[PDB]
Amino acid sequence: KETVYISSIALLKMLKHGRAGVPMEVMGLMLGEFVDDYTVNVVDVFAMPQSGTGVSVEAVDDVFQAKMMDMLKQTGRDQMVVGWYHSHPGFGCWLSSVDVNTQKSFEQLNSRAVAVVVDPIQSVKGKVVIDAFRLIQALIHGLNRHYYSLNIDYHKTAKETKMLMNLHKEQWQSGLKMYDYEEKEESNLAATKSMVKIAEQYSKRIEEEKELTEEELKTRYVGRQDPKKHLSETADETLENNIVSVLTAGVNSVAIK
Amino acid sequence: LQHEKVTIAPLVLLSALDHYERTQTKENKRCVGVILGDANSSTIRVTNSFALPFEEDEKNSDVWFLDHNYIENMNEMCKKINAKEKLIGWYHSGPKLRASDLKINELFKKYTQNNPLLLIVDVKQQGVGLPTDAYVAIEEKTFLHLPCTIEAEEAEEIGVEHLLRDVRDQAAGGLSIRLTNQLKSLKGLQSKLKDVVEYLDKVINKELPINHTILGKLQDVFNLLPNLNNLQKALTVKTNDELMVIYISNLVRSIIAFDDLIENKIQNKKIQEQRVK
Amino acid sequence: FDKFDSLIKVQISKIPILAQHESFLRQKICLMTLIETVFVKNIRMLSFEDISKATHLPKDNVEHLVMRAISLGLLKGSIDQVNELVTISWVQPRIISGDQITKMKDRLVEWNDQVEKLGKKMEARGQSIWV
Amino acid sequence: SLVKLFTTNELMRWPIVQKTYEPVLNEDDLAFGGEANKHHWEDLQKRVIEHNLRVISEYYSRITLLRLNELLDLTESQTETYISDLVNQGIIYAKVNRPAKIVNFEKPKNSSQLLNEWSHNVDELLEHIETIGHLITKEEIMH
Amino acid sequence: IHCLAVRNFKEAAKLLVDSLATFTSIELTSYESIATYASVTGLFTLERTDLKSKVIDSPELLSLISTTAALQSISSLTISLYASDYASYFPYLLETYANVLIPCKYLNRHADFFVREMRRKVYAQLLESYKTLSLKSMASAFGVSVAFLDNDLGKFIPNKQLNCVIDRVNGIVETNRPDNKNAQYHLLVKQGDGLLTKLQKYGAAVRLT
Amino acid sequence: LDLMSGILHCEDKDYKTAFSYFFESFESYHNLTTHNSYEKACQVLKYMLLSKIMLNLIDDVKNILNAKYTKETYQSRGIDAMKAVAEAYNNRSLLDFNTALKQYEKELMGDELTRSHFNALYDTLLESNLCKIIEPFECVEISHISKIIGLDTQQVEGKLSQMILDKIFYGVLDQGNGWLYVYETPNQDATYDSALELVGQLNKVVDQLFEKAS
Ligand SMILES: [Zn+2]
């Protein structure tokens, strides 16, 4: 039920610094605000210099930190330090015990402070691997034992999005574009489960409608819609969406190869 | 020295935006910060930016103030992070130029080397795209306009993608409309392939000088051709999986239609019945 | 491969710095050869034999040659021993001289033609559906 | 050369390692002592095994338990023991089709995930040919 | 208990099994009787994880156990199921057939319909983890001879109540059940055609009428 | 009133709350009449150790074996057993755990609760070791799992049956060839399943449609 909302600039600065430090792990701090018990919002990030030793407690640099703080004050960015990013390149997202102790050093600052692990290399143009969570593949380290996972979402202002739109100009390329497949897996599934759901509704309307007059039936059902029209209706989206879905791939395979 | 095309990463955009609404600066005023990237070669690759506190002199500013100590205090505090991002130039998000612009660029010539680049982010977006516009100053000394682009580095590829997952369009146009849009696209591609072919002819024949920057991109086009966990059966299993849904859906239409036949036949039976008397 | 192999025979006696490091030169050749034989090939896959004959390398090393070709960044891809294939996800962009372009012109003519036939072949079918 | 030797991804070949670094190693007092610290030389062998077996997991998609033994200079009980180890720590993803046959190192990808790969490949392709368009116009003007 | 008085257990499952929370005996019958009922219906229609949930875990039946001459027998059956004790299953099965079922004025009518079912489940449950297993393994387990075991499975298999199929030449048993997408393909093809031919059939009739 | 609550918390499986009671309740019978209550302070030391043995913590078990506290008087059948069973657990050598189910049972057979939690714990140990031996493998001839885990096949596949059937690791046993297959995910597809339901509901709806024949 608990969650964090990670603004775009945070996420991009994140992945940038991470990808830039490869193949060594980088750390930094997270600026935001705690809405309620159920939420942490992260609007900002700044990057913490390298250390001779690995990412660790003293890697956090007071001088550097406050030195950044005030200079953000002058920009009005004033926020708490709500968590700290990090990266475990190639190793997936989990906290080593050494990650843990530091996480505690951020518990005693604020009890709700969170840990964010980013994984630059295997995060790729598909799904981005990211994780945020706090203490008490990954189960080897006691995913649930010493600590526990959290959830993540992304705040987007209208204008933000509007900038992001113009990145790709798809106006020429449309029609060879194949939309995300997993999404049409939930599509082609939930659609079918639904058709099942209204099947026996159409069954009940044919039996009841059989033994009861139309004038009586209307009184009952006018509230909802004619389950025969959810068959007639719902069959379509599956039909044509799946025919363009098939054809599009049939073309990309033979044409593009 | 002389540079032509200007490249920009999306993070200066989002950054500068968050500077605008972070600082609540209304349109009659503007926002200002500086720009870090690579100015060396004959393009200019912008990557990172950070916000600069400044003041304009009441209305109709005769003077102004930028904090140079804030600059030379922040800069090296970036250099400790990624040393390879060098201070380049500044930006004001004000939709159109100001009088002191040409004056202060001359100041930034203190903290950079070649030709401090001034680009203008459009924070209102209310117009069409390319909220940026890129400018330099050449002699006299006015601002030469330059082209721009938004060049996603791999990290920004990943980010912008993962953030724009959901906004993707429904495109309710009927089946014929879609299937049309496609074949249009195919012909388009065909044409462009013409273009490249006879061009390459002009490279080995017309002796248009070798343009490496293109050849690189051709190569990158080959690197992306799917070899074709083999992807092949990865695709076959899908196409089977869709053809299922197509099929049982067809069953659903068929049974429906049959129903409507029942409604006709029953209907004509009772009508023709009544036509008796 | 062979032409280079001829060239080294003379100068290899001449310049003593070349006298040393002949091993390098040999490896480096085998590599470049490999890279090209992949770069031209329409569908990128190889048996180990193919690389052997192309590089005139006995096939045990062939997987050392491939693995080393990757660890320098030149290739990405995987090796399947059971069937003795090499998939080669992708091959590094590299500045191209004149002749090497021509083949690119070719393959691109092909992949122009395939589209010629497909696009021109899909109006006929489904002529009754257009808008 | 030692550190650079474990940074890079390549096969170690234990004997040559022992030969080369034998003297300089053995000379040191704490790490590789006369009879007291000899127990380090068994570790070093272990780390070597884990190294080669760690990289093969990178390149090879499949390999035959025989050839893998040959590459590691080990036996089958040994091999399967090391694979068992590394996979228990989740260092590598390898799954042994056991009856005297085949280690399989590919992380099996959900076919829809393979697709979402191949789409993006296609899209970035088209974007490139587009740029090649705008350029390919531009040069004639320029020239 | 009416629902139980007919073949319909599927209702008696929830009905009885929640009647354990509160029960009025002076109405009809003793609390241990209705215990035997809710436990029998429970055994009969409950899924393996909901058997453990709602019955094997009994704030009530635990409070009874030896209380009667049945619940110890029938529970001694159910535990022998849930816990995969195959050697013991049939003996307790016979027991309960004699001790609880046939004396119950409600159940006795249904006695056979129960036991037939309770055979299948075990056969089912025994195979579910095997894509092939050999008869003598099964017969050994249950402690019957092969020929009789084969003879028993032959009742269920052709009715597609059991997803096995037998190979007598080798004395082997392989399990074809709809899990791997393959099976869920074939079965779908067959069911689909079975719907078509019907649909067409009636189709021509209403066409010509 | 204490150790009985420790007992009920050995029924609810919280062993920290349990030892909370067992420690004190040991101390009482410790300092008390000792006439026959040397044995009633000999009883609780056990459950005190059951707590830890369940809790995997062998350090506090070392703490429990100290001469004066108990051993000085109480060196006896109790301690050797529950020790050997304890570090036998933390070593996870099942042959050891078994032999300590052999030669120490002179009490274990008598004390019901103890022996119970050792049968439980023994299970949840053998389970684990299995889950660790299989995952590097597919098509692993089951004799191999046996000799590795060091146990007779018949009860191995006796358990692997139970695990398959409990949804633990998603695989299937082929007894024809003596093989065990493992899978990564449920092999079955959900989509096709919902198709298989839809065809049914339809196949009824058709019949009911044609009933309208009239
Ligand atoms: Zn870490």
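Here chain A follows Swiss-Prot, giving residues 24-159, 186-306 in order.
For this deposited structure, the header notes the method as electron microscopy, 3.5 Å.
Placement of Cβ uses the backbone N, Cα and C atoms for every residue, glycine included.
The Cβ of A:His109 (mutagenesis position) lies under 8 Å from the Cβ of A:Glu48, A:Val49, A:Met50, A:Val78, A:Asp122, A:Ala138, A:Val139, A:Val140, A:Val141, each on the same chain and at least six residues away in sequence. Under the heading of mutagenesis, Swiss-Prot lists A:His109 to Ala and annotates it as follows: Stabilizes ubiquitin pathway substrates; when associated wirh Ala-111.
Feature annotation from Swiss-Prot assigns Zn(2+) binding site to A:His109, A:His111, A:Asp122; the stated evidence is sequence analysis. A:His109 (mutagenesis position) carries neither a helix nor a strand DSSP state and counts as coil.
Other Cβ atoms within 10 Å of the Cβ of A:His111 (mutagenesis position), summed over all protein chains shown, number 21. For the mutagenesis of A:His111 to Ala, Swiss-Prot gives this note: Stabilizes ubiquitin pathway substrates; when associated wirh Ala-109. The structure shown keeps the original residue.
The secondary structure of A:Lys208 (variant position), as reduced to three states from DSSP, is helical. Listed in Swiss-Prot as a natural variant, A:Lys208 to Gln is described as follows: In strain: NRRL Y-53.
Secondary structure at A:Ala239 (variant position), taken from DSSP and collapsed to helix, strand or coil, is helix. What Swiss-Prot notes for the natural variant A:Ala239 to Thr is this: In strain: NRRL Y-53.
The secondary structure of A:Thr262 (variant position), as reduced to three states from DSSP, is coil rather than helix or strand. Neighbours of A:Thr262 (variant position), defined as other CB atoms within 10 A of its CB across all chains, total 9. One entry in Swiss-Prot concerns the natural variant A:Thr262 to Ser. Its note says: In strain: NRRL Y-53.
A:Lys208 (variant position): 17 other CB atoms within 10 A of its CB, across all protein chains. For the pair A:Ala239 (variant position) and A:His111 (mutagenesis position), the C-alpha distance works out to 36 angstrom. Comparing local CB density within 10 A for the recorded positions A:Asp122, A:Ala239, the maximum falls on A:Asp122. Between the CA atoms of A:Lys208 (variant position) and A:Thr262 (variant position) there is a gap of 56 Å, rounded to the nearest whole number. Cα of A:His111 (mutagenesis position) to Cα of A:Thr262 (variant position): a span of 69 Å.
The Zn(2+) site, placed at the center of the C-beta atoms of A:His109, A:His111, A:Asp122, has further neighbours from the same chain whose C-beta lies within 8 angstroms: A:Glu48, A:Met50, A:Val78, A:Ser110, A:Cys116, A:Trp117, A:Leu118, A:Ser119, A:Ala138, A:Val140. Screening the recorded positions A:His109, A:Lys208, A:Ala239, A:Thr262 for a C-beta under 6 A from any atom of ligand 1 leaves A:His109.
In sequence order, the recorded positions from A:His109, A:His111, A:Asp122, A:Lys208, A:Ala239, A:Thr262 that place a Cβ under 8 angstroms from a chain B Cβ are A:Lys208. DSSP classifies A:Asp122 (Zn(2+) binding site) as helix under the three-state reduction.
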